Amino acid sequence: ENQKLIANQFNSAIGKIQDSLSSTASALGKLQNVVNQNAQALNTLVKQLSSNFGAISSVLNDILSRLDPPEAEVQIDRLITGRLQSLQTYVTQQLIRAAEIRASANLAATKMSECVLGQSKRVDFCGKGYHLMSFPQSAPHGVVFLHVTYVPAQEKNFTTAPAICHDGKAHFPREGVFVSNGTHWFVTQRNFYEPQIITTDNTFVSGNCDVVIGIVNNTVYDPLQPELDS
Amino acid sequence: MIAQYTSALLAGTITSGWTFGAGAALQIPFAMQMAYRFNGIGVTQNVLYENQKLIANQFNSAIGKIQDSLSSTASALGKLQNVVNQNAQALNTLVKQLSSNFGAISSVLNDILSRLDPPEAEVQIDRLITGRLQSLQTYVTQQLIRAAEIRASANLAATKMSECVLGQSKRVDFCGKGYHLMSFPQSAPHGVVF
Amino acid sequence: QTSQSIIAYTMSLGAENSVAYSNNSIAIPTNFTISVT
Amino acid sequence: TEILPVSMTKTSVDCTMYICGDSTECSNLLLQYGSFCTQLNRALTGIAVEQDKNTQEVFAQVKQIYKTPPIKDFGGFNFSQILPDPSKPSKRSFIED
Ligand SMILES: *[C@@H]1O[C@H](CO)[C@@H](O[C@@H]2O[C@H](CO)[C@@H](O)[C@H](O)[C@H]2NC(C)=O)[C@H](O)[C@H]1NC(C)=O
Ligand SMILES: *[C@@H]1O[C@H](CO)[C@@H](O)[C@H](O)[C@H]1NC(C)=O
Ligand SMILES: *[C@@H]1O[C@H](CO)[C@@H](O)[C@H](O)[C@H]1NC(C)=O
Ligand SMILES: *[C@@H]1O[C@H](CO)[C@@H](O)[C@H](O)[C@H]1NC(C)=O
Ligand SMILES: *[C@@H]1O[C@H](CO)[C@@H](O)[C@H](O)[C@H]1NC(C)=O
Ligand SMILES: *[C@@H]1O[C@H](CO)[C@@H](O)[C@H](O)[C@H]1NC(C)=O
């Protein structure tokens, strides 16, 4: 019964995604961040081909053809120590960052499974709000999950009561909350406001009107009597 | 202010519970949301709504036992005091590596500069720089591995805030042994107590 | 911001909302936004 | 009671003072090592911004700041030592203290 509304909000939100990607600089902040992380990793790697590490230079040709061999062997040993520590540093931060990328990718596989291939009941796992369905986008060196979430918007206030005992039997909500606008008591699901009349279909009996505090009196109707009336 | 976020988390959990982690805070009595958190573990709400004094007293006695074990047992905060100690030993090893010469004449800069002219002071200071620089890379890479541990436990603490404080986790033994009802953040130093 | 200048203030942590808590107060959202996070 | 770590102590190192405290030529040779402390400090700064991210992903799970009402009829659940006490200047709670 709100299909046009959900469709139009989805379309407006994906349009806002377009606008944010076009306008906001770090709209791809995580993936542009990772691409830049790779770029600076490689660029530091290459600039370490301009670092001395104690050697005379870094372009091996001038080490070889600038000075005498007897200590050129030692100097090229120092240069290769520096380059090999640079490559080990690069590879171990590639391993740490690939553990980051593998946590991100196990999270993106878990997100594909529980967000795209299914619905995740984990709170804030597929975006803030109650996740509906994610959409993968094959973004560069990553994935963009269009986390279609349900975010409830227009709050209110009502009067509530833990149980509603009709004639000495405490009634409880099967799934939802007992609420009232001030004179009539309604049961509503916990995440969106439908005032529903109180009946044994959505209320069950356990106990009495004394063992529970906050319990108020209200009629819990029965559908058999009106049907039997005629 | 970390404790102010923690107090806001407690206030939202008591007053709203899970509904403040989706959007705005939706006020709800504490008995209501405790009953709903029983309902979320396959235990009916009537269990609390008829044993409310028992659940409240067991909760109070259990948190009293928590305070007693904290005041008495030294390793009550085993994980967080453990991590604080890992930070302390990491920094202290880093500092004492300034007392390590790594095979050089000395580990103090001024004596190295004064005793030797640059001809060999260059080699000695190179040894100090490479030793303390491997010390910095070693320290920083174990800070990266330990921050991957702290980020795994912080993504776990954010997942646990979301699914334990901001909601109820149906994952078995994710928010403690037994069927989770509700967690409470307590911003102990350099961490959180759930 | 204030013309507009640079201001150094204690961070608000957000608006100091006081939840209208009581043993009978309940809030339910009457509407929702489809948020494509 | 699960004691989860959230944030390491946020540490930033200046090699020109750490490796080369009150020494100038040491900083010159540290530069002669190319660029390790630029990326070392960027690693540590990523760690520190990561600690702030950790803290605000754990604790800043909500934009507002909610206050517990002075009347606390929480069905009987004593949160006195759980909720903060207005007596301590550096406000915490008894359990948190
Ligand atoms: C909630 O628990 C606190 C304990 O943390 C209670 O305060 C104690 O109450 C006892 C008995 O009244 C006193 O002997 C202690 O001196 C109190 N200690 C403190 C630190 O206040 C408090 O009364 C409890 N509140 C309720 C409503 O049960
Ligand atoms: C509902 O009414 C109470 C007064 O009983 C008030 O304090 C509260 O702010 C109202 N709800 C909202 C969302 O303002
Ligand atoms: C509460 O809702 C019922 C159901 O329509 C209505 O009859 C009644 O007038 C409402 N009362 C108030 C105070 O809004
Ligand atoms: C609810 O609170 C009000 C005021 O705080 C009090 O008068 C009333 O007796 C309480 N009712 C229950 C069931 O706790
Ligand atoms: C509900 O009704 C019973 C008897 O009809 C009475 O004893 C009790 O006080 C009532 N409770 C309320 C909250 O009106
Ligand atoms: C609910 O929110 C939408 C926008 O998200 C708005 O267009 C609509 O008027 C609101 N109310 C109803 C009853 O849909």
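We're sticking with Swiss-Prot numbering for chain B, so the shown stretch reads 869-1062, in order.
The header says electron microscopy, 2.8 Å.
Note that Cβ sites are derived from N, Cα and C of the backbone, with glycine treated the same way.
While the structure shown retains the original residue, Swiss-Prot records the natural variant B:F888 to L with this note: In strain: Eta/B.1.525. B:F888 (variant position) carries neither a helix nor a strand DSSP state and counts as coil. Around B:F888 (variant position), a 10 Å sphere centred on its CB holds 28 further CB atoms from the protein chains shown.
Swiss-Prot documents B:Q954 to H as a naturally occurring variant and attaches the note In strain: Omicron/BA.1, Omicron/BA.2, Omicron/BA.2.12.1, Omicron/BA.2.75, Omicron/BA.4, Omicron/BA.5, Omicron/BQ.1.1, Omicron/XBB.1.5, Omicron/EG.5.1. Other Cβ atoms within 10 Å of the Cβ of B:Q954 (variant position) number 17 in total over all chains.
B:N969 (variant position) falls within neither a helix nor a strand when secondary structure is assigned with DSSP, and so counts as coil. Taking a C-beta cut-off of under 8 Å and a sequence gap of six or more, B:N969 (variant position) has these contacts in its own chain: B:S975, B:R995, B:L996, B:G999. Per Swiss-Prot, natural variant B:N969 to K is noted as: In strain: Omicron/BA.1, Omicron/BA.2, Omicron/BA.2.12.1, Omicron/BA.2.75, Omicron/BA.4, Omicron/BA.5, Omicron/BQ.1.1, Omicron/XBB.1.5, Omicron/EG.5.1.
Looking at Swiss-Prot, you'll find the natural variant B:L981 to F noted as follows: In strain: Omicron/BA.1. A 10 Å cutoff on Cβ-Cβ distances gives B:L981 (variant position) a total of 16 other Cβ atoms nearby, all chains included.
All protein chains included, B:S982 (variant position) registers 11 other Cβ atoms within 10 Å of its own Cβ. B:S982 to A appears in Swiss-Prot as a known natural variant, with the remark: In strain: Alpha/B.1.1.7.
In Swiss-Prot, a natural variant is listed as B:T1027 to I, annotated with the note In strain: Gamma/P.1. Sequence-distant neighbours of B:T1027 (variant position) (same chain, six or more apart, CB under 8 Å from its CB) are absent.
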Against chain A, in sequence order - variant positions B:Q954, B:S982, B:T1027 with Cβ under 8 Å: B:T1027
Intermolecular Cβ proximity, variant positions B:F888, B:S982, B:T1027 versus chain D, under 8 Å: B:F888
